Amino acid sequence: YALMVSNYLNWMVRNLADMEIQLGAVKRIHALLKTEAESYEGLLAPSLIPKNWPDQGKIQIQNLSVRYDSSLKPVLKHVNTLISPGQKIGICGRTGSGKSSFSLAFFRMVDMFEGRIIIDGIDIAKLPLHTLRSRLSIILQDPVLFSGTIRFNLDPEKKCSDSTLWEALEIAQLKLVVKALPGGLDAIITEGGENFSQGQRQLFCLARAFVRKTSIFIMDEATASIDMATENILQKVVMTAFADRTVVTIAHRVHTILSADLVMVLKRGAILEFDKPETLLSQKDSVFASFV
Amino acid sequence: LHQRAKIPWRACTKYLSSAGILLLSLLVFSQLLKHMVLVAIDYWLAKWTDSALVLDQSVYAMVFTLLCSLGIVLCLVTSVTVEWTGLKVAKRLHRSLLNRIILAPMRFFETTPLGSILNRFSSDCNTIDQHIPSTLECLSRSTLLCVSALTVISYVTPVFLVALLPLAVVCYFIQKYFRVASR
Amino acid sequence: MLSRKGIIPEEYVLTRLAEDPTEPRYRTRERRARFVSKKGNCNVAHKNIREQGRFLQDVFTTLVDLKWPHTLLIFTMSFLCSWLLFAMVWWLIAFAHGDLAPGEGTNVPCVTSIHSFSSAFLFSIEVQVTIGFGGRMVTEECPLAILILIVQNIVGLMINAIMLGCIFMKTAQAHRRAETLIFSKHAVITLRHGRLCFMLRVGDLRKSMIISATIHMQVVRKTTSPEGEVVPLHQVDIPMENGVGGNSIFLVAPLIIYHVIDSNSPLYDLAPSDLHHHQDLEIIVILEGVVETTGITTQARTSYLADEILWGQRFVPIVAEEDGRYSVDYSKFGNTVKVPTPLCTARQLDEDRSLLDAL
């Protein structure tokens, strides 16, 4: 055993060093596990405080104080505005202050310092985030599709059949693609559709929005689209209005964010002008200048 | 100040705790018992040879045969236990990591880079699922063999431990410097 | 052997990507490299020196330079090696001559009363130290003993002569007197006679004078010429502003060593804000002179980093005539007191005077 001490001290030290360098890779994993937030704590009766489901779309924003870190820059200041049932108020604020943050925080994904984010007159500030975030359709400027089956991509949880899901998808847009699709409503989207289309992505987003049966559909203008594709998106918006009757679109495309119902400007972190009709905004001077 | 990042129990305990008590106890017991049998069979060989120089020898062979069989059996048990414990720890860590990452704020993903999350997910889980079990078994075997070897040496010659402590001090210094550089 | 041989395969499909560097702050790691320390000890580590034995050829300069404990070791080892070397020779010539074997009454040993190696070693001690305890003589029987006696005496006298010389040059050392020459920790700047001057104080603690005390002064700075030259440490000399333009100084009581800043001085564009910690200035000061008690020339050195300057202060008076004699109070030697000053570059002072005169 004296002979074999020489190659046991060596292994002890070397494996100690290897274990240290490898245990570093467990420290970093527990470091990621040390980020606890996003608690699904609904301090109410999840089935008795709201109804079966909110569907009216009369969610009037009342004194929504918005924050993300609550450190140096609030955005909203007591937005006392009401969206009437069916009144699709498409309002785009100042691109620098409240353009994207407003839509992002509409899903209770930001720090609401005070006030109450009403949903059809109900307190949605104490609603189950698992259920509340599912019955409010939205779209984003940067579309992205998770790879998998067309049914899985469009609506995995709902699992709507061909009679409902396929009919809605085909009617909304991409009828030619539907025929081209080798499988149809259950065909695998290759790598998220790396070569399918760009404007059809937003079209499928609106189709998936129509699949959740959610009355509201918060929209946003595409980063880039063709003139023909812009007309296709316009027809999709018209179809969405004629089918769901509710929408809230904050479109950065100023030369195409005019046709709407109501306008609201959030300049320097304040609501400088509100106009429930569109003609009230185009009648003024400062609001008209900022809207043209 | 942060150079001494060696975690004797800060991070090692987390790995063992994730495995569980019903598996940590079995693993430690199996390793200790297997090495005790190896010490016993070596000691029995010495006694049998000593009694065969001045010449019940069939009984020596019987005991020696029934000690090698126990050694082989204990080796298999220890190997299976170490591998199984590593698998369970890796599975539980991956499940917990996915569950927590699901329940996170959007601000976290917006702030922390996608590269950081992706790297410490894939690469770190692979290291903890295919390289830590083998390294732990090798480290355990090495250090337990070394303690066994020095104990046997001191048992054969009690004088040795008198000069072991100065020699061990030198060994300790070598270990410290190597680790600080090797990292 | 976790990965003694199994580390050869490579996945090459790793998910490693960019990560936060978390590099340490450079300001904390970087510290101003002083050319010379507060008390001599030039902190200029040399590099890539080609050794041609020059450092070991001048063995006597080396011997005097070494510390006393090392000189004592060399002193002891030189004597003891010679003593042991000749002890071997004396023992071996006796054992060759066959005089410690017989004990015969008619044989005459060539070295009387050699019975062992201890006797031979004691005989070597006696010959080279010149004690001669008489019990170990040299007879006339073998002429080789006489030759070895001559060699041992001459070697011993040479070794004693060399060690005496090294000791005498080590007692005449004057490096411990340069530690009684005292320079103020931090220097000041103040307008004396309407001219902005860089002051300083130097004092002597011993009562023995230093003759021919010469003060030099240099401004170490990284200076670049218009022609692309980048000198790393362009040592620029500084006038001492004496009464006869020389570098001489007569030091009994602590004196003020001030340098008037003019158009020729490199310190002519110094701003009080530009006098911070991370600044490229170091004002070397050299106080030479021959010590009167030994006649050996010395240097006293110090450096004044930019942060070691205190703008707009003056030194407190130190000498008072409390009794018939003059009294110097070294307690206030360092002390400085603030005084109003134009907090701007000295160039803007000459320009102001010129503009006022024209107006």
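Header says: electron microscopy, 3.6 Å.
Backbone N, Cα and C atoms are what each Cβ position is placed from, and that goes for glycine too.
Mapped onto three states, the DSSP output places C:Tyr330 (ATP binding site) in helix. Counted within 10 Å of its Cβ, the other Cβ atoms near C:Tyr330 (ATP binding site) come to 11, all protein chains included. The ATP binding site annotation in Swiss-Prot covers C:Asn48, C:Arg50, C:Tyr330, and the record cites similarity to another entry as its basis.
Following the DSSP three-state reduction, the secondary structure of C:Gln52 (mutagenesis position) is coil. According to Swiss-Prot, the mutagenesis experiment C:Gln52 to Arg carries the annotation: Results in reduced sensitivity to channel inhibition by ATP and increased channel activity.
Marked as K(+) 1 binding site by Swiss-Prot: C:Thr130. In the three-state DSSP scheme, C:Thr130 (K(+) 1 binding site) is classed as coil.
The annotation K(+) 2 binding site is assigned in Swiss-Prot to C:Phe133 on the grounds of similarity to another entry. Within the same chain, residues at least 6 positions away in sequence whose Cβ sits under 8 Å from that of C:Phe133 (K(+) 2 binding site) are C:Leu122, C:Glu126.
Straight-line distance linking the Cα atoms of C:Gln52 (mutagenesis position) and C:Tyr330 (ATP binding site), rounded to a whole number, equals 49 Å. The binding residues for ATP are recorded as C:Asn48, C:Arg50, C:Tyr330; their greatest pairwise CA distance is 47 Å.
Across the fold, the C-alpha of C:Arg50 (ATP binding site) and the C-alpha of C:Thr130 (K(+) 1 binding site) stand 45 Å from each other. Within 10 Å of the C-beta of C:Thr130 (K(+) 1 binding site) there are 10 other C-beta atoms, taking all protein chains into account.
Ranking the recorded positions C:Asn48, C:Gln52 by C-beta neighbours within 10 Å puts C:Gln52 at the top.
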